[PDB]
Amino acid sequence: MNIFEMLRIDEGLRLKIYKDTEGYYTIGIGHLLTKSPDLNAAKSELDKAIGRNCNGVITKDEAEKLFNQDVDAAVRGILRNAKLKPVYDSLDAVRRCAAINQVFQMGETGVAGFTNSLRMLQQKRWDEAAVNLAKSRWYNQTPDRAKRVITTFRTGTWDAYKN
Ligand SMILES: c1cc2c([nH]1)CCCC2
């Protein structure tokens, strides 16, 4: 297991524009296109992202390219964030993957609301952090994914995914 395999499980792979859990146009491996309800705006974002006229469909290679870019940008964003970098750098490699996964799903506006959880993670109070992480809109809206990510934060193992 690694961050790519983990996010591939959590995000799936779809080659046509679909709506994500929040109702937003998305493609590939959780590549958000737009929060606009206009499918035409989503198609324009897709074409811009891929560099050709896609008419709402991409190939697996193209999906994996966006995924590579999105994971890299997620990690780099963490390192550029003053609140997130010290917490991230305090973690072991497996728990770092849980952090990347969260940021990938929620963005940095989303994790902004996880400050208290962040402190507990930096303190390595794993069970307490796990309890706090579940007291969230995130958990309530995507509980089976959040449970996997939280187990990863709690244990520093891949137990929630290896199966
Ligand atoms: C839990 C810890 C961290 C996150 N979740 C997201 C950004 C990096 C630090």
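The backbone N, Cα and C atoms fix where each Cβ goes, and this holds for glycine too.
Pulled from Swiss-Prot:
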- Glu11 to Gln: Complete loss of activity (MUTAGEN)
- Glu11 to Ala, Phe, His, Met or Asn: Complete loss of enzymatic activity (MUTAGEN)
- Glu11: active site, proton donor/acceptor (ACT_SITE)
- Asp20 to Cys: Nearly no effet on specific enzymatic activity (MUTAGEN)
- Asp20 to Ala, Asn, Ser or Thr: Complete loss of enzymatic activity (MUTAGEN)
- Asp20 to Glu or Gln: Loss of 99% of enzymatic activity (MUTAGEN)
- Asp20: active site, proton donor/acceptor (ACT_SITE)
- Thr26 to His: Facilitates transglycosylation more effectively than hydrolysis; covalently bound substrate (MUTAGEN)
- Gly30 to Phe: Almost complete loss of enzymatic activity. The enzyme is destabilized by 1.5 kcal/mol (MUTAGEN)
- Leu32, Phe104, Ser117, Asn132: substrate binding site (BINDING)
- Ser117 to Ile: 500-fold decrease in enzymatic activity (MUTAGEN)
- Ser117 to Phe: 10-fold decrease in enzymatic activity (MUTAGEN)
- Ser117 to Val: 50-fold decrease in enzymatic activity (MUTAGEN)
- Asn132 to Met or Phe: 2-fold decrease in enzymatic activity (MUTAGEN)
- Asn132 to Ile: 5-fold decrease in enzymatic activity (MUTAGEN)
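Features per Swiss-Prot, on structure.
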| residue | record | contacts (Cβ under 8 Å, 6+ apart) |
| --- | --- | --- |
| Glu11 | mutagenesis position | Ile29, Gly30, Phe104 |
| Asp20 | mutagenesis position | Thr26, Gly30, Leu32 |
| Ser117 | mutagenesis position | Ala129, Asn132, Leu133 |
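In the three-state DSSP reading, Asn132 (mutagenesis position) counts as helix. DSSP assigns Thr26 (mutagenesis position) to a strand segment in the three-state reduction. Fewest Cβ neighbours within 10 Å among the mutagenesis positions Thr26, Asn132: this applies to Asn132.
The Cβ of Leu32 (substrate binding site) has 18 neighbouring Cβ atoms from other residues within 10 Å, across all protein chains displayed.
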